[PDB]
Amino acid sequence: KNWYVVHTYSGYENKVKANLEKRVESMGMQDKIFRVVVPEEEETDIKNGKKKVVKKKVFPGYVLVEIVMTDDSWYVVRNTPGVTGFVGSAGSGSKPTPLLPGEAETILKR
Amino acid sequence: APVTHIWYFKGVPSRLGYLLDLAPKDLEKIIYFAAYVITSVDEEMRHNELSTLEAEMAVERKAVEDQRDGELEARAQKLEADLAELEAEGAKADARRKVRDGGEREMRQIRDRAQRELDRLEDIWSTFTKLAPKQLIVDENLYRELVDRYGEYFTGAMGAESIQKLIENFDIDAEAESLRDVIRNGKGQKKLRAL
Amino acid sequence: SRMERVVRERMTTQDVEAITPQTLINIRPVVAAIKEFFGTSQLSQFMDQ
Amino acid sequence: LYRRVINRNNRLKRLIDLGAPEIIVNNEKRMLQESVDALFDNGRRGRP
RNA sequence: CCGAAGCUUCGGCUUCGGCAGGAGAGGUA
DNA sequence: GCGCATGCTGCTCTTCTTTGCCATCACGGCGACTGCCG
DNA sequence: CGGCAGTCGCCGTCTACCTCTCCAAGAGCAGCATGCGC
């Protein structure tokens, strides 16, 4: 149930989000994937009297998704329309590696 | 970040591999972020903290074994008390013997577990002791373990930035006279490799 | 086959009771394949007269 | 191929000067290396 | 480099205007 | 009369490689290499 | 350690000339403009 990472194209982080979210319910796996968060920051685009606060994704192309490691979970997650593939080539690239929990908590500071 | 010229690494033969004395598969693994390598290992401090950490690791292993003993103690005691308050008096002593067999199987499981942890610590010690430059260390777990316990002395990383360090700390002359000594008095196929 | 892969992947992301055959079908791959065969191909050749 | 190299270098610079975790930086560095390799010699390693 | 237009002392001077890579198929000696 | 919502429309990229897609490719010469048997 | 034989990748495969066709598009992210509601 650790926090893993995934890779999307570019600008498809929220499409990937919605897709995965709904799929988990339609495909029927509300017991492996639990939480999805896309890290995002802020950009002050004031037009001298008109604020904006537009999406400024700190890590463009990377969506961290908590997932219990299995096999069909890997299938549904990686085959969601939009994701390029998993991360974690530390061991050649066979299985993803769980992101250091402390690093996850520091990423979730905001 | 530094990169590597394709001409001097993916050739026939590999000129970088011939200069650094590394197999092409090892170079491919290091360059493309799939394994670690030890850039340098301090041999002075290590040669003293050798005995120092020998003592330390003996202590650690003792602690580990004693914790095993204690868990064994607790669990065994409780189980035996339970099975003693009732030696399956409704049928025969054999049902209690069978649950005692189950308990002993559990015992042996925990035994194997702790023993394997012991030999993995042994592996740790081995790897950390006899460690020389240019020694591919696969498995991220092992690397992080070593960098947690004995994070000093040895250094290393992966990527082309870790090959720049190996090339920078390289002495051509010593290797040249070493190869000439090998060619002078040698036979077999090591002479062909030296040539 | 390409259109079938698209519809299979999209059948699990839409909401039921609003799914109709016209919203599940994409024509673009088929017309693209046909126009790629009848144009830049090595077997559909310019006729000599 | 130049645009690919420049894009990967810019993404790597922005990610390094932000405090990113090590796994993501390693992935980006590997991808930059592959892009440069494809610039100098396309098809020698992997797929064209 | 070419064209158009002016000054031109006949050496020339000035204004404006203008571009050309790959893949596949068939054929002749 | 003013605020909010939804459609013309500038406007600048974007296009991977798994449990998938993909299907193969002669023929000879040469040299490393690499697991494998002793 | 020490031979050992299959194997796997990389190199090369004649000259000059003529004619024709075809060479990423949909999705997405804003940026408003006008219609509709209270």
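The residue numbers of chain C are those assigned by Swiss-Prot, with the residues present covering 394-442 sequentially.
According to its header, the structure was obtained by electron microscopy, 3.2 Å.
Every residue, even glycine, has its Cβ placed from backbone N, Cα and C.
Straight from Swiss-Prot, the features:
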type    : residues        : note
VARIANT : C:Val423 to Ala : In strain: vr1; rifampicin-resistant
VARIANT : C:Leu436 to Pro : In strain: vr2; rifampicin-resistant
VARIANT : C:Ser437 to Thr : In strain: vr3; rifampicin-resistant
VARIANT : C:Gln438 to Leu : In strain: vr4; rifampicin-resistant
VARIANT : C:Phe439 to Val : In strain: RJ37; rifampicin-resistant
VARIANT : C:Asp441 to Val : In strain: vr3; rifampicin-resistant
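What Swiss-Prot annotates, mapped onto the structure for a quick look.
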residue  : record           : contacts (Cβ under 8 Å, 6+ apart)
C:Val423 : variant position : C:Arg395, C:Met396
C:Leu436 : variant position : none
C:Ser437 : variant position : C:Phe430, C:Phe431
C:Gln438 : variant position : none
C:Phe439 : variant position : none
C:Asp441 : variant position : none
Taking DSSP three-state, what's C:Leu436 (variant position) in: helix, strand or coil? coil
In terms of DSSP three-state secondary structure, what is the assignment for C:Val423 (variant position)? helix
